Amino acid sequence: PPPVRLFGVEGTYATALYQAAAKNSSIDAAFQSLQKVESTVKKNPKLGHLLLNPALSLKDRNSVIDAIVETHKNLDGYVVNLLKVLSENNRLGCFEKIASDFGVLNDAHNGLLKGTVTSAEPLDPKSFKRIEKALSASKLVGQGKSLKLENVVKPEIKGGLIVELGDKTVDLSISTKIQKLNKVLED
Amino acid sequence: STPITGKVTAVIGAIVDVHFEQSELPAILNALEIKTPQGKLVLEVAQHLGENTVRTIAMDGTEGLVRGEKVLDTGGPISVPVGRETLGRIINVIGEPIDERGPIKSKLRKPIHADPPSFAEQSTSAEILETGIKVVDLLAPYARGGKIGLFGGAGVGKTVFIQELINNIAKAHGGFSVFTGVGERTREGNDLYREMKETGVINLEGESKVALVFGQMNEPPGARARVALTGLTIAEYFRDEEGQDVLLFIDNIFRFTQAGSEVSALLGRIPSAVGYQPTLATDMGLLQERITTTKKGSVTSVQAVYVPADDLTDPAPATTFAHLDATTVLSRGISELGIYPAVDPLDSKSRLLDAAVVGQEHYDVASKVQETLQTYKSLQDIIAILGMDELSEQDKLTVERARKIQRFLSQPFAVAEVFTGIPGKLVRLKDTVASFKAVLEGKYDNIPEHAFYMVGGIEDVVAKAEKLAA
Amino acid sequence: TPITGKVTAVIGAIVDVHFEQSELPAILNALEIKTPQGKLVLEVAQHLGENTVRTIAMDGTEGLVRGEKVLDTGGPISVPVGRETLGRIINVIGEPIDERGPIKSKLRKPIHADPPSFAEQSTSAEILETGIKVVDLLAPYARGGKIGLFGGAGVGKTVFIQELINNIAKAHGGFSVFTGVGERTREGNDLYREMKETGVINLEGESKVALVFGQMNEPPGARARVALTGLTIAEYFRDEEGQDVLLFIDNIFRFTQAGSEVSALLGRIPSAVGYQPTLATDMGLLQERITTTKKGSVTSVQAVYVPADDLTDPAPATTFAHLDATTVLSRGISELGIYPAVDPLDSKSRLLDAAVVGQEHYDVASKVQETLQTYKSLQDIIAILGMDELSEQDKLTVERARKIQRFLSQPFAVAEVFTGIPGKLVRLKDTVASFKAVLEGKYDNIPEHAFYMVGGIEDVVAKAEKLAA
Amino acid sequence: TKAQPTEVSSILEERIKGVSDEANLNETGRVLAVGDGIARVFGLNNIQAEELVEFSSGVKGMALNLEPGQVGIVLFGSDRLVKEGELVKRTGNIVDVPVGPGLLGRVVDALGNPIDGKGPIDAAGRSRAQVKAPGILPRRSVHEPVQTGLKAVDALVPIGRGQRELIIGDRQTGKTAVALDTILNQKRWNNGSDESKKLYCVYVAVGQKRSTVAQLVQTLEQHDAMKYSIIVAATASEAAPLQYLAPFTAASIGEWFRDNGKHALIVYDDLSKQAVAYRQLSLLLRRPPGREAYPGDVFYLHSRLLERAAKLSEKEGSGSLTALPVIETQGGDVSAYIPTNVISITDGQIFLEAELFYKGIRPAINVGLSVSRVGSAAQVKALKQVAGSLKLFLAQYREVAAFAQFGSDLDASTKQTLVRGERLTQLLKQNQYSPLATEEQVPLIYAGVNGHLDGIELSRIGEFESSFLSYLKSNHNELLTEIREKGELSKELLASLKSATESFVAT
C-alpha cells in the first residue's frame, strides 16, 4: 500500500521493501537497525574502500553478507532479502541509496513530513516555530500529517529564505532579486 | 585441465553465455566442451563480460540446448590434426570426421590458433611460378612464395578456374597441397572431391598431393571463420616440422569476411564501413603473415575472392586487393566470348613492376601486349560513333592485332569438357614467351581471328587455319 | 470492469497510465481519461508490467495533469454502422464532423476485428469500364480488382479519384464508401458539397455515397486508426449484409507514416531510414479486411503518396505486392501536362499479362509498349543528334510513338479547371478500336497536336480539320 | 544502477519467501511483458532450444532467444488475449509438422493444418522444422533434366534436380510465370512413366495475402498441376513468426519424397518477405542488425534453408529435393544485402529484365546476365546440342545491335549476324502460363541455328512455326518420341530434321 511510491530507479526498490515490511510490521525497527549498521560499516575501513566503492566479485559479496549479519540485529527478514537482491545484482554501492528512500517512505506512512527552511544564516528559535504554526494553519496541510522543517545553511542563497517541501515553496529569497536589479540597471 | 563447472545462461542464435565460478575461470580463445545429445558441443570463448560471466561463440550447432548444463574447459583452444596422414582426408572445423573413414589420422595435434612467423624468420623472395596457362604465365606476374588472388564475380566460371589450377599445379608439384573451402556448398564438396578422384590426386591407399578441409555454409558463423584457420595450421606443419613445400589454396575468402561480420554484430559491436567487420585489418593480417616462405619452408596461397557486384570500391574487397600480391581479375564478358580462362590481363597488378623484378624479356613482351589491347579498349567508344574509317590505317592495324592476340588467350581444359566441351590444352611458361614475341613482330598477323579460336600453342592456330581453309 | 488508475506519463502522444489496482485489461481495450475539457479515448498497446501500461492516444494530449483519474471502459472503440450512417461523415470516434445531430445507428461494432479467411476470399476480375482510355489500355479495371496509384499527391490525384466516382460509382447499385485517411480538409469540404448536389448524398437518410474523413491536424495515434474506422464500415456492408461495395482511399501512406512515428515512443526500435519494423504486418492486415470475400465482392482503389516518387521505398513496395493491377502515376508526367497522369511504361496487370482480357486486347497493348520503350531507350541519341542522322526505320517508329503519346491525353469530365478543358469520355470497346487503327498508321499523317486533349478517333480528325483552316 | 526485471526488488523478495526455482520458474515462468504480438516471460530456467511454449491464453509461441532476465517468446497470435500475470507451460516438444502423401491437393499453413476445409492430413511421419543440410557422403552429381516452357532457359541454364538457381527481378515481370511453366510441364511426367521423372511440387507463398494465393491454386487445378502438389501459405495478415516458419516447414514436406527415392521441387516465394519477418522478429527481441536494418544472422537462416534442397546417394533412393528461390529486388537492386547473400548460395541465375518485358518478351528472358557456375549436363542432352550456337548468336548479336544505334556503319558479315539475332529474338516470345514440352523445343532451336529462320522475314516467324510443327506431326512424330525418351541426336535423326526444315523454309 505505498503511501507515496517513487519512480526513478531504486525509488522503486524502496517501494518494494516498504510494502513487504509494512504488511509484516516492524519497519521502524528495521530502518533503525539498518541505519546503524550502514553507519558502522562505512566507518569501518575494510568496507570503506570496498562497500563504499563496490569492487568485489559475486562470491565475495555473499561472504560480505555473512560478515554483516553479526554486525546488527537483522530485525525483519525482508531487509535480509534486500542483502540477497543486491549481492546477486553485483553491487553493494547502491545499498544506502535504497535505505535512505525507504526511510522517507516509512516516516510518510506513519504521517510525518520532513522539509527545509533554507537560509544563508540561522534564525531565531521564535522564527522557526512561527513559520511552523503558519504552515499548519494555512490550507496546505490539513493537520493530518505531522510537521518537521529543518534549517540548513546553503551558499547559493545570499540572504532572505525559501521554505521548501512537497514541491510547495514559498520564495522571498533576495538572491534572485539582486541579480535582476543589476540586469535592469545595466539596461 | 581438471573439471570446470559453468552453467549456460542464454541461447541467442549461436551466442551462448556461461556463468563460471570464481577462481576457476577460462581465458579468451579457449575451447569449452559441453556434454549434449548433440555430441560434444564446443564453445570458443571470445569475451569475458565481467563478474565471472563470459560471452562465447558456438563451434557446433545449438539445437535442443538446455540452460544449466555443465560446461567443461579443455584448458585451451580446439586442436585439430595436422600430419602427413592428413593428405587426401576431409576434415571439419572441430577436427572431426566428415569423410567417415574413422578418426582423422594424426601424428601430432596443434591448436587452431597460432602465431604469425616473425621477421627474423622471414626468407621471402619471389621466383617465377607457372600454372601452364598462357594469359597467366606471361601477362600475370605470379611468383613463388607470392600470394596470388583470383578476384571475380559470382558464377563467371569461378569453380572452373580453380579446378584447372589444382589439376595442374598439384600433379606437377613435388610437394603437396592443402585445399580449404570456406562456406561453400555441398554441391561443391562432392564436385571437388569427384574431380580429384578422377585425376588421381587423391588415392585412398597411399598419400595424396592435396588435402581437403570442407567447411560448409549451413555451419554456425563462429565455426565458419575457423574453417580457414583449421586448414591454415596444416600448411604450417608442412612448412615447419616436415620442412616440405606445400601450396595452400582457399575458396572464397569473402565468406571469411562475411562470417566475422555476423558474429561481430551479435557480440555487441557494430559492423561499420558498409556492414562488414571492424576487425578486418587484424584478422586479414594474421592470415597473411601466417602464409609465408620462411627458412623453414614455402607455403604459397592461391586465394578465391568474390567481389559483390564487381564493386572494388566497397571496403571489403578493396583492403584485400592490397594484401594479395599477384592479383588477377575475372570478368563475365570474356566467358561469353568463349575465351578461357575468364582472366582480363588489363586488370592484373603487382605493387612493384620493372625489368629486373620479372626479367627483361618478360617485361618488354608483357608491356607490348597490354598497350595493343589497352589502345583497342580506348578506341572502342570512338569507333562506335565516328567509325574505324575516320581513324588511320595504323589505328586499324593496332585494332586488328589486339583482336588476334585477344583470342590467343583462349585455352579449353580437360575439366571444362563438362563445362565447354573442347579438348584439353596446356601451354608452359617457355612456349608462351617465345611465341607471343613472334606475333607482335607480325609473323602471325595474317592468320584469321577464328583460327585462334580454341587453341593451345602456336601449332594449333596453324592446324585450325587449315581447317577454315578446307 | 472499471479500473481506477492515474496517468503517470505524457511521453509524447503515447501517454502511459499506471493503475493503482492489481488488475489489468487485455491489449486493444479502451480507457477514458477524466479531464475537465472532455475525454480522451485511448487503446492499450503494451503491457510493460507492475500495472503500468502504455496506451496509444487518439485524442489531443495537451492539458493532461499527471496524477489524473483514468477509468477502464473495456474493449475496443465502437463506431456506428447501418443504413442510417449513410450520407454521414465520421471522424475516428464515431463522431460526425458535419454535425446535424449524431449518427443514427443500430449496431456499434468494435474497430478491432478479424479478417475473413482464405476459404472465404478469392480475387476476381469481371471488367468494369472506365471512361478514361489510358487505364483501359494499360491496366484495365475490373470487379474484384485491386487497383493502386502511386507517386506524388496534389499533382492530379484528387481529379482522377473523382473521375472514377463519376463513371463506376454512380452506376454502382450497391453502397459506396470513401475513406480518406487524414485527408486535407479543404478538398473534403469540396467533395461533400458536390456529391450532395449531384445527388448521391441526400440529407442524413438513404444514399448511394457515404463518407469517412480523417482530420490530419489530430495526433499520430488518431491518424493511424482512421484507417481502422473506415474498414469497419466497409466490413459491415460487404460481410454482414452481403451487398456489394466500392472503396477509394487518398492516401493510405498516411496510415503507414503514422505507424513510424509511434514506433519510437512504444518501446520499439524504428527500422532504418524512418519506418517501422512492424511494417509488413500492419500493411497486410488492413488490405485483407477489405479485399474480395464471398459474402460480397468490393473493388478497392488505393492511393499511395510517395515522398520521392520512388517505389524502392518500402512502404510503396509491400503495397505493390497486394494488388492485381497497378497504374503508377508520377509527378514528372503531370508537369509535362499529361493528364491522365499515369505512366505508360509503368502500368501492368495480371489479367493483361496472360490474355484473360482477350487476344485482340493483348495484342493492342503489346505493340504500344514496344514503340514507347524504343523511344525512351533511344532518347539520348534523339536530343543530342537529330532524326536524319538515324535510320529511317528508327525515325518512323519514334514518329508513331509520339503520336500515341499525345493520344493518351484526354480531359476528365470532372476537370474544367484542372486541364482547362471540359472532358471527353470513351468506352472500353471504343478505346481498343481507336488504338488498333493508329498502330496501322491510318491517322499517323495528321498533327500530333490533333491527338492531344481530345476523345475518340473521330474527335482527332475533327481537330485536324480545325488546324488546317 | 539498473538491473534486469527478474532481479527487481518486489518480484525477488516474495520468491525467497514462497516458491522460487523448480516447477514455477523452471518448467513454468510468469509473464511480465507483452506487446507487438511478442511477449517475454521470466523463468524457464530449463527449456529446450527452439522449443514451443504454450501460454495459458490458448496461444503458442516458440522461443528462439533465451535470457536469464526475460526469455523472449514470439507469439503466433495476437496480444489481445495474452496478458501479464499469465503462466506459460512448456510443450516440451520442438515445432514440428505432419509429412505424408496426404498433404496432396490440400492448402496448409505453417502448422500443417488445412486452411481450405479439405480436412484431416493423413501423415506417415513427422519431421523437424530446422534440419541440417546433407553431407559429402549422401551426395550425387546432378544430371537429371527438368522441363520448362521456355526453351532458351532450359538449354543454356541447366535446370536440374538437387540444385539451386535464383529467379530474380521486380514485381509483375513474371516472377511467378517462370516457375509456373516448370509446374505445368510436369503434368506430363506426373501422368507418365518413370518414378524418377516425377516432381510432387511444393509451392511456398510468404507475405502474399489470402486473396491472391487462393486465385492461383484454382489456376493450377485447371491445368491439372494441382492434385499431387502441396500448397504452403503464410499470408501477410498472419504474424511474423508464422511468415518466417513457412519455408522451413515446407522443406520437410519435400524432404520426405527425397528420402523415399522420389523427387520434388520447392518454390520459395517470397524469400525477401521472410527476411522482413526476421527483421521485426530480431529487433523486438533486440539483436543489433547489420545494414538495411536486416539482422546479422539473416544469411545464416537463408543458407541453411536453401541447403535442404540437394541430391542424395542411391541409399536414400537417388532422391532429390530441388529448390528454386524467388527474390523480389526493390528496383533491380542486386547490390542490396539480402540479394548479395542469396546470390552466393546459388550457382545459376535465371535473370529477368524489366525493359524486355515491355518489349513483348512476356515473360522476359535474359540469358546474357544468366550464369552457370557449374557444368551443364543436368538438362536434356539433345536440347543442349541444338541450342549449341544459340549462345554465340545471342551474345554476338548484343554487341552489333548496340553499335548500330550510334549511326556508325559496318560490313555485310556483321549485318548477317545482326539480322539473324533479330529472327531469333522473336522466337522466344510466348505468353505466360503456357506449356512447351522439350520434344518440340529440339526442332525449333535446330531450325534457328541452321538458318531456317533466316529464310523467313521478321514477322513470319510465327507462320513458319505453325507449318513445321504440323509437318513434324505427320512425318517425323517418331523423331519427336526419340528426342523426349532418349534425348540424343545422331546423323540419322539430324538428317530427318533437316528434311523437315527445308520443306517449309519459305512462309
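Shown for chain D, in order and in Swiss-Prot numbering: 38-544.
When the header is checked for method, it gives electron microscopy, 7.5 Å.
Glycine is no exception: its Cβ is also placed from the backbone N, Cα and C atoms.
For the recorded site, D:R208 (ATP binding site), the DSSP three-state label reads coil. Contacts of D:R208 (ATP binding site) defined by a Cβ separation under 8 A and a same-chain sequence distance of 6+ are given as D:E365, in order along the sequence. According to Swiss-Prot, the feature ATP binding site maps to D:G206, D:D207, D:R208, D:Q209, D:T210, D:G211, D:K212, D:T213.
Annotation of the published mutagenesis D:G291 to D in Swiss-Prot: In ATP1-2; growth-defect; the original residue is retained in the structure shown. Under the three-state DSSP scheme, D:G291 (mutagenesis position) falls in the helix class.
In sequence order, D:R201, D:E202, D:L203, D:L343, D:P362 constitute the residues six or more apart from D:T383 (mutagenesis position) in its chain with CB-CB distances below 8 Å. Looking at Swiss-Prot, the entry for mutagenesis of D:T383 to I says: In ATP1-1; growth-defect.
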Select from the recorded positions D:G206, D:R208, D:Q209, D:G211, D:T383: which have any Cβ-Cβ contact with chain C shorter than 8 Å?
-> D:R208, D:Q209, D:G211
Cβ-centroid neighbours of ATP site D:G206, D:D207, D:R208, D:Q209, D:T210, D:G211, D:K212, D:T213, 8 Å, sequence order = D:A214, D:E365, D:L389, D:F394
From the Cα of D:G291 (mutagenesis position) across to the Cα of D:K212 (ATP binding site), what is the distance in angstrom?
-> 22
Reported as an integer number of Å, what is the Cα distance between D:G211 (ATP binding site) and D:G291 (mutagenesis position)?
-> 24
Within 10 Å of the Cβ of D:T213 (ATP binding site), how many other Cβ atoms can you find? Include all protein chains, please.
-> 22
Can you tell me the three-state DSSP label for D:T383 (mutagenesis position)?
-> coil
Within 10 Å of each Cβ, count the other Cβ atoms, then let me know which of the binding-site residues D:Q209, D:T210 comes out lowest.
-> D:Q209
For D:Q209 (ATP binding site) and D:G291 (mutagenesis position), the CA-to-CA distance in whole Å is 27
Within 10 Å of the Cβ of D:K212 (ATP binding site), how many other Cβ atoms are there?
-> 21
How big is the gap, in Å, between the Cα of D:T210 (ATP binding site) and that of D:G291 (mutagenesis position), rounded to a whole number?
-> 27
Specify the nearest of the binding-site residues D:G206, D:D207, D:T213 to D:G291 (mutagenesis position), where nearness means the distance between Cα atoms.
-> D:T213
